Amino acid sequence: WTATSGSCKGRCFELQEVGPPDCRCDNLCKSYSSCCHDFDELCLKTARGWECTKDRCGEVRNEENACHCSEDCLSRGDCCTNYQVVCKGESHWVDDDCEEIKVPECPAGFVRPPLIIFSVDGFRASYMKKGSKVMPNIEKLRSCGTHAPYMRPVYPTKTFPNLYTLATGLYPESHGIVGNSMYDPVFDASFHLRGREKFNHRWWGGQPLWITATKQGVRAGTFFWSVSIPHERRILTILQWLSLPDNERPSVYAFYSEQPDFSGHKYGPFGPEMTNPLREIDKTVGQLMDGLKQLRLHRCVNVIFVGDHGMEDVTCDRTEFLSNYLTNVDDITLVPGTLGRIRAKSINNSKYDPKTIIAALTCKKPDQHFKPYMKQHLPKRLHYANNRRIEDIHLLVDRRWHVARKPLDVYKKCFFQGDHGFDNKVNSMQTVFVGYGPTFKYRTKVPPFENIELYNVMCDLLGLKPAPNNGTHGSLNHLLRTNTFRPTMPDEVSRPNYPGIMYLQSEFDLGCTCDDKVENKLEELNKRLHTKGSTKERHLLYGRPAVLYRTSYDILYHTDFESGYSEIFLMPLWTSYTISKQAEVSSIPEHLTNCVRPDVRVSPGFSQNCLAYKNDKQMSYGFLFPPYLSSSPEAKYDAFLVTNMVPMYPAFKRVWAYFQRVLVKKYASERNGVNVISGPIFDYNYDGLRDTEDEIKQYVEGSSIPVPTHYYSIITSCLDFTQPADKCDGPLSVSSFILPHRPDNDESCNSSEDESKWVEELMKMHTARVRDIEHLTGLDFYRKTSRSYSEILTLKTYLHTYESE
Ligand SMILES: *[C@@H]1O[C@H](CO)[C@@H](O[C@@H]2O[C@H](CO)[C@@H](O[C@@H]3O[C@H](CO[C@H]4O[C@H](CO)[C@@H](O)[C@H](O[C@H]5O[C@H](CO)[C@@H](O)[C@H](O)[C@@H]5O[C@H]5O[C@H](CO)[C@@H](O)[C@H](O)[C@@H]5O)[C@@H]4O)[C@@H](O)[C@H](O[C@H]4O[C@H](CO)[C@@H](O)[C@H](O)[C@@H]4O[C@H]4O[C@H](CO)[C@@H](O)[C@H](O)[C@@H]4O)[C@@H]3O)[C@H](O)[C@H]2NC(C)=O)[C@H](O)[C@H]1NC(C)=O
Ligand SMILES: Cc1nnn(Cc2cc(C(F)(F)F)ccc2CCC(=O)N(C)CCOc2ccc(S(N)(=O)=O)cc2)n1
Ligand SMILES: [Ca+2]
Ligand SMILES: [Ca+2]
Ligand SMILES: [K+]
Ligand code: NA
Ligand SMILES: [Zn+2]
């Protein structure tokens, strides 16, 4: 109930929300159906429109007008935005040459440069170039400020998850807004774009920027705008708030536009109808900037122009229907569209079985345009599993397609030509970032980056301490002139043991065999030196990774590779090796096919055994340092040490062997050598974080050998590929992966073919950031380079996406 009898006189767009039943005058009152009776009259004036004209200049103030052109308007803070242009001979901001903003030029009483976030829904990255001719204000922001060629959204590439990620620095699985539509089984409550349940605070986790600000003494504008408030009024409101007394005036503001998304759904991303929405947005930017210039704030305020996600061509005819795959389609609930999420229609149906649903949706039609996953099997880069609002069964939909339950769902709702939501590496989903102001750099292009990083930067811009988030603070320091955040590397928690030869061969009863009994002071000293670390400089190029948790592990050195061997998990945490451009691939010799050798530096008690693999009919093994890339026949024996062995399902060995035998040499050839760090990952609870020993759900049968959920590799070389990876003077180049350790290749519909036709495609799907691997392992890489730490942080957040431009 609302007592709409109260009044908005002197309260229009008040910043403090009043409580029911008292009536509201804030920028969301329309959305709650709670505005006072005179809100439209007082707060949504439209008379005479939004622009001064020559005949209005110096007029007698009429308080009815939407904006003013009277002499007093500048002191009142309520001129139309083009007042000084029309009435005082000034230029539009867009017509002024850009001039570097080396220091804030702020009026007296300003404690810090304000931040204005100008957010645009559905603004596809390529609009910045494709639309540049009709967007002059935006193009001036872009060219004169700091810009990225694109900014990567979060998955799913929907509006609410992305805007809340921008605001919090959190993945959707952590902030809780995992879709525009959601069911929470604990609450037994549904969230929708339309309706009142979304207003309940229990949905919204983490701490958004406006709360972070307020908690730390920095006043914020209200970020949200009811749809019926025209854009011109949103801009005038912001400019009026900026004219508040010092003690009342906010330091951070947002503008939101529902365009170009609204038209893009109707017309497709490049429909000829899209030019006009782009022009209108540019006009709005121009109003803001002219308005700021009038207030002498255009060289004081930091402006961020940012989007939530892009827009793809999608039409009704490109719809897959689950009714063409499932016998039982009435027994499921589907969240449909550009992603699918499936759960049981009834929790009382004991015949519901996810395994049967997954199998019925797997590789059934030759051109099938979606792929089913249990959520824990989704690419780790999506960070889309650790929330009870995310259904166990997920459908990843191909770009340009939809999934629906039945045909009647699609003609009882054609119309639309655009949509979004797909995998966040898809080029059409990419969006925009421009920063302009005293704190941003001048005429600077920065590489693409993820929207999860911006919360930290916005905090930097306002002098706030960020709440805990998924950004990597410092990785965006290169966007900033000042206010950089200078982190220190984390302290190493566990120091390594460096074992020597401590065990005789006969102390081992592992059930392993090897034909290695064939035998010199020249060369014996030389191999002892290899075991003491004499080649380590060649193979450990960026220092040893640091272990950031308490554990017991050994550094093991070899001619061709170095490893950090966990006594607790009975395998390496990491294995590091360098392959030059000139390296040769060789075979596993016949006489070594089933060779596994005890490691006399490591106790039988802290070793794997071959008998467990013999007895586990489902599980085989592979090697972290590949025997195919040994430097010599004698060095190859090291690759068959029990301390280099890891548990691998036969189906996965197909993938791993092809990576090791073919792809590593290919990358070394293409990149002028590579350094490879490979290892296991354990994430049985799919939280993106390293499992403890007591979280492990599967072991090699009858043993204490844990089974990894994933295998990673980090592949590093010189950005300047004219220098070899082992003699690189400058910036680095990286690509990495986190491959799911699955007992089948059902993910890959073409896996019956030669690995040349499917393995690399699998690997591209499971591309990762070094930072993702850090979270999953508790390791900290690149500790010893010649590079700036912030540069290394940028490198750790890089994602190799495999998309063209
Ligand atoms: C991305 O960045 C984020 C932010 O840094 C990372 O998320 C953090 O990860 C930590 C570990 O997973 C986690 O720490 C836990 O906090 C628990 C207290 O949590 C509440 O308070 C905080 C602070 O205000 C708040 O932020 C939390 O918010 C979550 O929950 C609400 C719902 O109430 C949601 O609205 C909100 O969206 C958010 O949900 C998300 O996180 C939760 C987990 O907290 C998930 O379950 C959701 O799916 C969703 O992803 C909370 O309101 C604290 O109780 C935990 O302590 C247990 O574990 C420690 C281990 O040190 C153990 O010693 C303790 O004994 C304790 O165990 C006991 O409880 C167990 C479970 O009931 C039980 O099994 C035991 O037997 C014990 O009784 C823990 O410290 C931190 O909360 C989140 N924060 C956020 C914002 O998500 C994220 O990891 C990063 N991602 C990556 C990939 O790097
Ligand atoms: C989602 C989301 N997450 N964070 N924001 C705010 C925001 C952030 C940012 C960021 F700076 F981060 F880029 C920019 C702009 C906004 C405002 C968006 C807005 O104005 N829209 C989308 C129309 C009304 O939307 C409502 C949504 C919920 C309620 S609620 N909570 O009352 O149910 C009301 C209105 N929106
Ligand atoms: Ca959107
Ligand atoms: Ca985990
Ligand atoms: K076996
Ligand atoms: Na297959
Ligand atoms: Zn949309």
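Sequence positions for chain A are given in Swiss-Prot numbering; the residues included correspond to 51-463, 468-573, 576-591, 617-886, in order.
Structure determined by X-ray crystallography, 1.5 Å.
Cβ atoms are placed via backbone N, Cα and C, with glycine included.
According to DSSP, the secondary structure content of the domain 'SMB 2' (98-142) in residues is 13 helix, 3 strand, 29 coil. The domain 'SMB 2' annotation in Swiss-Prot covers 98-142.
Experimental mutagenesis is annotated in Swiss-Prot for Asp171 to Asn, with the remark: Abolishes lysophospholipase D activity. Residues near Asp171 (mutagenesis position) in space but far in sequence (CB under 8 A, at least 6 apart, same chain), listed by position: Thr209, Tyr306, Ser307, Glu308, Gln309, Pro310, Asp311, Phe312, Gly357, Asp358.
Recorded in Swiss-Prot as a mutagenesis result, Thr209 to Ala carries the remark: Abolishes lysophospholipase D activity. Its Cβ placed at the centre, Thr209 (mutagenesis position) has 20 other Cβ atoms within 10 Å.
In Swiss-Prot, a mutagenesis experiment is listed as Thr209 to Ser, annotated with the note 15% of wild-type lysophospholipase D activity.
Taking all protein chains in view, 24 other C-beta atoms sit within 10 angstroms of the C-beta of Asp311 (mutagenesis position). DSSP assigns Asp311 (mutagenesis position) to a helical segment in the three-state reduction. Among the features that Swiss-Prot reports, 1-tetradecanoyl-sn-glycerol 3-phosphate binding site is placed at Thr209, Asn230, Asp311, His474.
Residues or ranges marked as 1-hexadecanoyl-sn-glycero-3-phosphate binding site by Swiss-Prot: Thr209, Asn230, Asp311, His474.
What Swiss-Prot lists as 1-(9Z-octadecenoyl)-sn-glycero-3-phosphate binding site is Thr209, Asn230, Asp311, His474. Taking the Cβ of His474 (1-tetradecanoyl-sn-glycerol 3-phosphate binding site) as reference, residues of its chain lying under 8 Å away and at least six apart in sequence are, in sequence order, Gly172, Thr207, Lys208, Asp311, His359, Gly360, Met361, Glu362, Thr388, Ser482, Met483.
For the mutagenesis experiment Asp311 to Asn, the note given by Swiss-Prot reads: Abolishes lysophospholipase D activity.
Here Swiss-Prot describes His315 to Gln as a published mutagenesis experiment; the accompanying note says: 20% of wild-type lysophospholipase D activity.
If you take the C-beta of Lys430 (mutagenesis position) and look for same-chain residues 6 or more apart in sequence within under 8 angstroms, you find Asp764, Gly769, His791, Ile819, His847, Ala849, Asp853, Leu857. Mapped onto three states, the DSSP output places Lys430 (mutagenesis position) in helix. Looking at Swiss-Prot, you'll find the mutagenesis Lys430 to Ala noted as follows: Impaired secretion. No effect on lysophospholipase activity.
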Length of the line joining the Cα atoms of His315 (mutagenesis position) and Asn230 (1-tetradecanoyl-sn-glycerol 3-phosphate binding site), in Å: 16
CB-centroid shell, 8 A cutoff, 1-tetradecanoyl-sn-glycerol 3-phosphate site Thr209, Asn230, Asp311, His474, site residues removed: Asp171, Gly172, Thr207, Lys208, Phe210, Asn212, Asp358, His359, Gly475
Unmodelled stretch of 4 residues - C-alpha distance in Å from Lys463 to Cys468: 10
Cβ-Cβ neighbours of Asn230 (1-tetradecanoyl-sn-glycerol 3-phosphate binding site) (radius 10 Å): 18
Sequence-ordered recorded positions from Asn230, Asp311, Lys430 with Cβ under 6 Å of an atom of ligand 7: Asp311
Around the Cβ of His315 (mutagenesis position), the count of other Cβ atoms that are within 10 Å: 18
